[PDB]
Protein chains: 2
Amino acid sequence: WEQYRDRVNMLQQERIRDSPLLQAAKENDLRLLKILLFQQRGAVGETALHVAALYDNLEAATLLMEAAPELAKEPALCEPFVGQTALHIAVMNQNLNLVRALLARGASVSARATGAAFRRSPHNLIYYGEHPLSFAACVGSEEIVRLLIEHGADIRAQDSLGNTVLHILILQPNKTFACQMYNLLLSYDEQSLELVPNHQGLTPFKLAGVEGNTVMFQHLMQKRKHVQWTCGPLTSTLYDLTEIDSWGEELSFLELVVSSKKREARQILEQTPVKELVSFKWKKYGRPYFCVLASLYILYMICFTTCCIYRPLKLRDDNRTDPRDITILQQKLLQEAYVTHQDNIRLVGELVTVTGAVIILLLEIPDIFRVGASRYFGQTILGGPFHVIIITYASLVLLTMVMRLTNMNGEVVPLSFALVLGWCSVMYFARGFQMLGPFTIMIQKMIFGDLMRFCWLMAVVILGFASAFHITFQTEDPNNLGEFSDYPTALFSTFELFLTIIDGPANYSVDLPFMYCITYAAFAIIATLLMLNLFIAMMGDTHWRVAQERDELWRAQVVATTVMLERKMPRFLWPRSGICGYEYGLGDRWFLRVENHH
Amino acid sequence: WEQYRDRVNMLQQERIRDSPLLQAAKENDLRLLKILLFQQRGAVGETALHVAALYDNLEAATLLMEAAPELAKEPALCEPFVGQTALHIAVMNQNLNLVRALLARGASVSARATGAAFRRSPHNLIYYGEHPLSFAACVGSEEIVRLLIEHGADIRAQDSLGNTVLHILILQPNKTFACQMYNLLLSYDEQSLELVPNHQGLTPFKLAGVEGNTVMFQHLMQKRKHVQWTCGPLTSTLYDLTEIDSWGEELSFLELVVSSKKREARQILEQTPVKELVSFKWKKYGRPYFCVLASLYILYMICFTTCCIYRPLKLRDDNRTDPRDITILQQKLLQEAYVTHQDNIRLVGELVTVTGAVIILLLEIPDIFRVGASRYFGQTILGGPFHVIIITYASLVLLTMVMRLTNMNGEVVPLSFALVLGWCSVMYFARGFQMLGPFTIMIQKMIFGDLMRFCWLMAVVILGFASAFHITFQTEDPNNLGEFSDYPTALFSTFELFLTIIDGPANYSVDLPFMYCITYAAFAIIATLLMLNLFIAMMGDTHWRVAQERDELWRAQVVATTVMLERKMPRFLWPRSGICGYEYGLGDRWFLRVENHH
Ligand SMILES: C[C@H](OC(=O)C[C@@H]1Sc2ccccc2NC1=O)c1nc2scc(-c3ccccc3)c2c(=O)[nH]1
Ligand SMILES: C[C@H](OC(=O)C[C@@H]1Sc2ccccc2NC1=O)c1nc2scc(-c3ccccc3)c2c(=O)[nH]1
């Protein structure tokens, strides 16, 4: 954890303090090293050249390298810093004379430094790989990368987690150094670099997509863009799509780019060469499958509710000689569901309900292991809080159907719950309407944004005031003042008086204790005037602030539902995307053109 | 008061008008003073050189100083202006030749001017101390402070209220003169200046903290910041903390900086060298003590409410031969609380309630005299309106427990009130939740921002309309139209009809007077359509305006609760902050490092 780097840094400062060699190296004097005139480690992995290269002392570097020739060719102890080449340390400080003298001594330019501070991790800040070439090409030393590649410093290589120098240069906050170094490393390759995967299994194109570097994405696209006729204003250009649509792999680029946990992947979809394709797909074959499947799901759910509304009956058997026993029906035995001939179609409806539940479970069971569990449960782009309520509705319908087949009493307790869950399951289908798009995404944001806070602050006030009212009314007879008879219905009545549905409990034939009157007068201005209206104002404030993000999230999830319902249906029905090129002689590469106007 | 300075200024203008000496001094002519050719006061403390230095007349200054040599070495009458050195007057106007000629005459450069217009007070505007060196170093005369310190003008000194020249230079709206003069006065010190307290008892570091001058705080910190290895992008720097964490004094710097009445002390906490420390403390040992103490307080309060819900009973003794007598229970004698064996644990619960009240009173009794009464009662950072309701709940539980032990009738009147107060006391514990943080601070701002105004304007309308309805319904029999029987329940029914809980009083078997109908139709559109909705809109407007301040206030109070629950618990459990330096040889100075990235 993070009480480790401080301790080893203080120990390293102790070890540079005590020994006069490294202390004079940090001092960079004249009559120190010659007056003294080696392979001893520091606190953890540091020789004499390391602190000299770290504090940029050229004369000390030259004096030590002409004193001991073998000392530059020496790695460090590897407990917090594996390898720790002096070249790799000095290239970050970027001294021309120092890197030239180090290559004159001829250090191992193909070294490897998989240190504990050298890893793609949220602990460290920099992620620079484990190579001096990667260090130079990510810092931006354009005059030094040529001297590094002069001695052939392994233009293709792996490291810890096995990515490459191009992925290192991509995964970086961009600048001019990034684009110039990308062009440089692409030129100095002389299939071998743009095609190599990693141990995460990604093409550099797809890794730039899953990160979100839009300018690197466009500068990689612009090397694969052939131009047709350009008549004045309008320009008809062409794009390649064999990277953007693999259609034979495990994870497509369009499917992977929507599934990241990073909150910048969604902005990649408004760039042209994926936006035109997804808008063509959504204008032709997105809606005329989604809407008809939604209509069939509407018909299935209304068939389920009109089948469940005809629940069978039996009259009462035991008497009700206690005045609060109103149970006028009961559920009869299993033998009489097939006795009446006006219920065979009702059993057919129960069969189609349980068949729909089984088929939706069998569809969604492989849909749980494609990308991660939190990638499928909480990503509002893919629709997590619709998936969980769909699978809960399916499992509860299965449980209540096997309870019906086992013929036990009290079946309505899963029935009403599964019925309201399956009917609110329709709200997933509000992605194919321009009106119904942002409103559901607003309510999905709004629940876990503020209704959680409002319920968490309402609960303590209501739990206080219900107990207060019950203490003040336990000395009161309940046959006239009906409310607050026992404690749970007092809790419920206070909840209702909070949300102002029920009227205030008042009988105008007798007198009421004044403590109730003063406490209810306090409760009115602490609940109904204040907190409900403040909740309304707070949700108006937060709607004013995140009205910007809803349309971007809606575009992200419509591209998500297009790629999901492209992957799901078999390829006998969905067309092959784009136009083929074998009838025009380019050869087995599908292509697309856009007609822009600059 | 403020009808004093005007009178003495008019008298001073009278005294410069009447005497031709000072009038020619203000005139600055040639053939006036030589044609006339002294120690007479003005209206209150003014000789001839004072008005000359005040109106910047160099030839008059030279002529008077070569006429009378002793006259420059002369203070003034001290009733509104004590001392009033001519050097101290002239240094504000900042004339080089005049200050050089005054030092050539050799005035008392170590003078002292504790005038009525010279004090740290909200009456005056400038607070410049009582020294010419302080005057020069706060004005910004960088070419004149050297000539002042040339004759050794007491680089360390006190004044009225006993602060120093460095505190004078700190307590000022900053500019370039301030930072350059701070560096100058630190250099010209040759433990003696950075360590001296005042008669308020503050180090200059702590006084700059309690004022709020962030740039002076950082320029004082930057003289105590040693730098470790700087490898390219990332930089590992070190801070000293023996000023920021005294841990042996009466008032720590972090404890004092949150307790000021100034509304700029809260912005100091987003500066790095205190922010990293308080975030480390809140991430390690802030929440895992606060949350478990909150859970134990939740358990104590729910034990209190489940003990109070089992209030003992006795049936009615006197009959109810009047139709509005519903009192079906009564509180029995003290002898039967220990009669039943199903109430010993209830008496145990009453004992733990009164023990919790006694222990919370014994904890909060020394917490009332640490910083001031209004510093502890109204500062929303420290939590005043939670402290007062906690101590009120404790005192009222003590009163109702001694009333139970004395066995008097009518005990529920403090019981319900203390119960609702102790249950709303949980709302203090919404500081350790990122969701529950700003919402409670919004409601605490909102009550005393606008609900006061809305209640103050609602009261007069409701007091009018209740009297109107009661006058119109005193000619009506109450056995059918139950509402508005007597005046207080008419007041309450109008309050309820304002806040729209109860429905409108209507019986559809008889007729009602038309004055009621027209007045209730006026009351509807003057209350429910208009004023409730306008209150909703006003609180939405003010939420839109002070949505900015809530997160800053929340950061301020989380640093406040960290320093308070660091000071409160004994030091056997809380760790010593930071890392020690004796095992690394620096010596008895705890230190901290930060890993920034520029
Ligand atoms: C929208 C959803 O409808 C419900 O209320 C249904 C049930 S009723 C319930 C009753 C007592 C205790 C927990 C319940 N929970 C339900 O889910 C809903 N809205 C909200 S807002 C804040 C919460 C919450 C989160 C964590 C713990 C306790 C409450 C919440 C919630 O749990 N559900
Ligand atoms: C939030 C608090 O709950 C209460 O109402 C409880 C009691 S009822 C009451 C009845 C008649 C007269 C005074 C009362 N006071 C209470 O405190 C609360 N909210 C507000 S808004 C404006 C005021 C206010 C301030 C100064 C004088 C009169 C009223 C106020 C208040 O005093 N208390």
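So for chain A, numbering is Swiss-Prot's, and the shown residues are 29-65, 72-224, 230-637, in order.
When the header is checked for method, it gives electron microscopy, 4.2 Å.
Using N, Cα and C of the backbone, Cβ positions are placed for all residues, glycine too.
Record features, source Swiss-Prot:
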BINDING   A:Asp542  Ca(2+) binding site
MUTAGEN   A:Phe425 to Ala  Decreased inhibition by the synthetic drug econazole
MUTAGEN   A:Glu535 to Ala  Minor effects on Ca(2+) permeation
MUTAGEN   A:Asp542 to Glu, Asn or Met  Attenuates Ca(2+) permeation and Ca(2+)-dependent current decay
MUTAGEN   A:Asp542 to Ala  Abolishes Ca(2+) permeation and Ca(2+)-dependent current decay; no effect on monovalent cations permeation
MUTAGEN   A:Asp542 to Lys  Abolishes channel activity
MUTAGEN   A:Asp550 to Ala  Minor effects on Ca(2+) permeation
Mutagenesis positions A:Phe425, A:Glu535, A:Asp542, A:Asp550 with CB under 8 A of any chain B CB, in sequence order, are A:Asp542, A:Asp550
A:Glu535 (mutagenesis position) sits from A:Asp542 (mutagenesis position) (Cα to Cα, rounded, in Å) at a distance of 9
Report the same-chain neighbours of A:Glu535 (mutagenesis position): residues 6+ apart in sequence with Cβ closer than 8 Å to its Cβ, ordered by sequence. A:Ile541
Fill in the CA-CA distance, A:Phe425 (mutagenesis position) to A:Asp550 (mutagenesis position), as an integer in Å. 52
